Amino acid sequence: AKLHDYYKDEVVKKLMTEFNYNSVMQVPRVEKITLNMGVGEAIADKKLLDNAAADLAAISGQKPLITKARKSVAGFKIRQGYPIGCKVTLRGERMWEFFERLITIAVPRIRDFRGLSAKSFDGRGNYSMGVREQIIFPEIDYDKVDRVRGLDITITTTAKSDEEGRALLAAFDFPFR
Amino acid sequence: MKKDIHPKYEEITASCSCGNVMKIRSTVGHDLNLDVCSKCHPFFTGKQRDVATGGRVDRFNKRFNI
Amino acid sequence: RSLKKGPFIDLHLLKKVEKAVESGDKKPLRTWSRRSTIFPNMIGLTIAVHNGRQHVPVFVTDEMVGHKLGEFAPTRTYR
Amino acid sequence: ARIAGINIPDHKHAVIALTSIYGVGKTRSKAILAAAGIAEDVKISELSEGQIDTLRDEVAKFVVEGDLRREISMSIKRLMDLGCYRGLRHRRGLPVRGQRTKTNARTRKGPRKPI
RNA sequence: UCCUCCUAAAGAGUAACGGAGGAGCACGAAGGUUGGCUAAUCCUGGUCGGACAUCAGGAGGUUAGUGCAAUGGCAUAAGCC
RNA sequence: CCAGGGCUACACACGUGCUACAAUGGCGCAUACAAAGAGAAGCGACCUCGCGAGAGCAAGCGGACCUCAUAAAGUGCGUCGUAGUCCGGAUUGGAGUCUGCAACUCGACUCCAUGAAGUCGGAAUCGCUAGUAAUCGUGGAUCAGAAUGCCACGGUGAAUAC
RNA sequence: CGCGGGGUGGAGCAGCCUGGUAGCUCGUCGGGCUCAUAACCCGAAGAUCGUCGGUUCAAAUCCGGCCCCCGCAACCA
Ligand SMILES: [Mg+2]
Ligand SMILES: [Mg+2]
Ligand SMILES: [Mg+2]
Ligand SMILES: [Mg+2]
Ligand SMILES: [Mg+2]
Ligand SMILES: [Mg+2]
Ligand SMILES: [Mg+2]
Ligand SMILES: [Mg+2]
Ligand SMILES: [Mg+2]
Ligand SMILES: [Mg+2]
Ligand SMILES: [Mg+2]
Ligand SMILES: [Mg+2]
Ligand SMILES: [Mg+2]
Ligand SMILES: [Mg+2]
Ligand SMILES: [Mg+2]
Ligand SMILES: [Mg+2]
Ligand SMILES: [Mg+2]
Ligand SMILES: [Mg+2]
Ligand SMILES: [Mg+2]
Ligand SMILES: [Mg+2]
Ligand SMILES: [Mg+2]
Ligand SMILES: [Mg+2]
Ligand SMILES: [Mg+2]
Ligand SMILES: [Mg+2]
Ligand SMILES: [Mg+2]
Ligand SMILES: [Mg+2]
Ligand SMILES: [Mg+2]
Ligand SMILES: [Mg+2]
Ligand SMILES: [Mg+2]
Ligand SMILES: [Mg+2]
Ligand SMILES: [Mg+2]
Ligand SMILES: [Mg+2]
Ligand SMILES: [Mg+2]
Ligand SMILES: [Mg+2]
Ligand SMILES: [Mg+2]
Ligand SMILES: [Mg+2]
Ligand SMILES: [Mg+2]
Ligand SMILES: [Mg+2]
Ligand SMILES: [Mg+2]
Ligand SMILES: [Mg+2]
Ligand SMILES: [Mg+2]
Ligand SMILES: [Mg+2]
Ligand SMILES: [Mg+2]
Ligand SMILES: [Mg+2]
Ligand SMILES: [Mg+2]
Ligand SMILES: [Mg+2]
Ligand SMILES: [Mg+2]
Ligand SMILES: [Mg+2]
Ligand SMILES: [Mg+2]
Ligand SMILES: [Mg+2]
Ligand SMILES: [Mg+2]
Ligand SMILES: [Mg+2]
Ligand SMILES: [Mg+2]
Ligand SMILES: [Mg+2]
Ligand SMILES: [Mg+2]
Ligand SMILES: [Mg+2]
Ligand SMILES: [Mg+2]
Ligand SMILES: [Mg+2]
Ligand SMILES: [Mg+2]
Ligand SMILES: [Mg+2]
Ligand SMILES: [Mg+2]
Ligand SMILES: [Mg+2]
Ligand SMILES: [Mg+2]
């Protein structure tokens, strides 16, 4: 909520002076944060997915989608339409609420932290983080989980390049290397 | 959002040991207690203290001193 | 490691370094003193340490100081 | 029970609670609790939350966890780059402190192999 | 015995112990209809996770798919929900 | 005769040890009891510094007197509550100490952090008939330095032998 | 040339004509027992399945060629 109001007032005005944008809409805005959790090991144990679903449902506000396998492959021993991973495509109000909660308190709680990767862009301003543990978020109780599982955060923007997209995230006091 | 299916997304107060009080909204419960935040974490000083560790010649000179 | 009362180098090597350093960079120094330590003044020299049957050239760098010369010369060959 | 990088023990004495921290042992933990002004017989389950904050600043003085692991990794990786006797010993996977390598050395060398 | 292509000479038909492949079913949803949807395969970033499981964006655009061989056909989608 | 290097190599195999795998115990303060030695370019108090190896100044003794020398098990109060653990203490990094012209190949010990295998061992198989086995110290010889070996010493102290 | 059948640790056989993780018996290797060798006892490794290709999500197993091996036919004048 607050970071959205901060973005509208403080950030845009900062970003306009950098690349001398003609219009206010030209500034890159954060479209959606997609929290993904390819549990994978759900082939053997079916409940292990439903455990991950509860952990994503705890981490994010909303309940996750159970993504099916797109195509059958023998390397992992999976078939067409088999539930292999969990996902959340959170956007809008709860997105800005989660984005605060990620960068302000969770990212600090990473074990052996130093500085997040600057090179990690797709060549179109869309960022992604790979958190190893679930414990870094304060939602999960310590004596509840019993697996070293994690998720990946995926920040989608309206930017046309990583050089342009880095500034947007950098304006939120985001930690880079 | 679809009502019923989601968990209870309630407002809560984060209060770290540093002093930075901060209200947020999440599926935790009543209250929070934190160790570090975006402020007060050693990354701005961490990189300064980490990178400047090496130095072998002075370590020899500290023993001999002549 | 041993010795607080001054890091140890053989007289003949200390002289040979001091004579080589003041003159300039020339060639590898034929030295049998492995036992001796490495000083800061030795940096730049490509001194040749006796491995057992032959001399092994060692270009002395910023890090090669606290360590002795015999460490940069494997005696027993394996495979 | 959340100081330093990890430290989350429960039903354990405060001295031995801090042994689980990487970079702190039996003797160092007595020095932490002596400086903080905390009894060693108590546990973190029975102790106050404001009194845990005193332990956080005390362990910050010493080098611990991710600071220490890399300081060890740096010193080991340094030796290998120099190409010294210990540096060869490290990357080869054989014992360093002039130990016997013929009969034993199984800890460093790893378990038994065929011929 | 039945289906598909060529042989078959620009309608149909057309033989040979000529050339290549399939069928003796399947399904109460894989039918109906309504209302939606768009693929392959790569590129780059990202926890375990690696070429490839799941995610994001970009590239290509039907190389895809069509319960089953081949032929002809399908975005108005006959494709997938 | 001399400088270094080697006897300390290491895909492996075995011998003989030691330390383990714990709760009949491990960690903590705190208490009582030995014997046999040894010392003269030796053994070296008490002091003062040392986190500790040790460092200076030096007391006495060729010794029933002086010193290395607080024996440890064992008790008595805690605290841990069966974990790869406050078990094990390997291995690595750093910082050191003495000896010695010199400690990297290739020493010993100390401190700090580190915390490997191992949860009583396959076929087999060894020693032991009472102060014996078992377990905890201690000393000496060679020895500048370098024992888990060797040679001695004494603690608590069994079962079983139809 | 025609129609069956094969080709799997070093050896001989299962698993192969019903597609998903390769056994058995000897032999080799390590350790025991023995004065030593054998026998005996206890552990251990060792085959991507003739080869080259298809289909398949995946082939020792389905289908096609080629390469060997083995059986049966190769007749009436
Ligand atoms: Mg040692
Ligand atoms: Mg040795
Ligand atoms: Mg040794
Ligand atoms: Mg073994
Ligand atoms: Mg007919
Ligand atoms: Mg025609
Ligand atoms: Mg015609
Ligand atoms: Mg026609
Ligand atoms: Mg006709
Ligand atoms: Mg047919
Ligand atoms: Mg249909
Ligand atoms: Mg329709
Ligand atoms: Mg097609
Ligand atoms: Mg078709
Ligand atoms: Mg129709
Ligand atoms: Mg239909
Ligand atoms: Mg000699
Ligand atoms: Mg020998
Ligand atoms: Mg032998
Ligand atoms: Mg033998
Ligand atoms: Mg053995
Ligand atoms: Mg026991
Ligand atoms: Mg212990
Ligand atoms: Mg006594
Ligand atoms: Mg006597
Ligand atoms: Mg003396
Ligand atoms: Mg003596
Ligand atoms: Mg003294
Ligand atoms: Mg002495
Ligand atoms: Mg005394
Ligand atoms: Mg006295
Ligand atoms: Mg003192
Ligand atoms: Mg002091
Ligand atoms: Mg007197
Ligand atoms: Mg008297
Ligand atoms: Mg003593
Ligand atoms: Mg006395
Ligand atoms: Mg005393
Ligand atoms: Mg007790
Ligand atoms: Mg146990
Ligand atoms: Mg462990
Ligand atoms: Mg432990
Ligand atoms: Mg310990
Ligand atoms: Mg050791
Ligand atoms: Mg002395
Ligand atoms: Mg002495
Ligand atoms: Mg000690
Ligand atoms: Mg184990
Ligand atoms: Mg027993
Ligand atoms: Mg025992
Ligand atoms: Mg035997
Ligand atoms: Mg007898
Ligand atoms: Mg003992
Ligand atoms: Mg002894
Ligand atoms: Mg002696
Ligand atoms: Mg001694
Ligand atoms: Mg014929
Ligand atoms: Mg044999
Ligand atoms: Mg074995
Ligand atoms: Mg086997
Ligand atoms: Mg096997
Ligand atoms: Mg197979
Ligand atoms: Mg006839």
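Method reported for this entry: electron microscopy, 3.4 Å.
Positions of Cβ are set from backbone N, Cα and C atoms, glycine also.
Counting Cβ atoms from all protein chains shown, B:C16 (mutagenesis position) has 19 others lying within 10 Å of its own Cβ. According to DSSP, B:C16 (mutagenesis position) sits in a coil region rather than a helix or strand. Listed in Swiss-Prot as a mutagenesis experiment, B:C16 to S is described as follows: No Zn(2+) binding.
Under the heading Zn(2+) binding site, Swiss-Prot lists B:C16.
Among the sequence features in Swiss-Prot, the mutagenesis site B:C18 to S is noted as follows: Binds Zn(2+) normally. Within the same chain, residues at least 6 positions away in sequence whose Cβ sits under 8 Å from that of B:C18 (mutagenesis position) are B:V36, B:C37, B:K39, B:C40.
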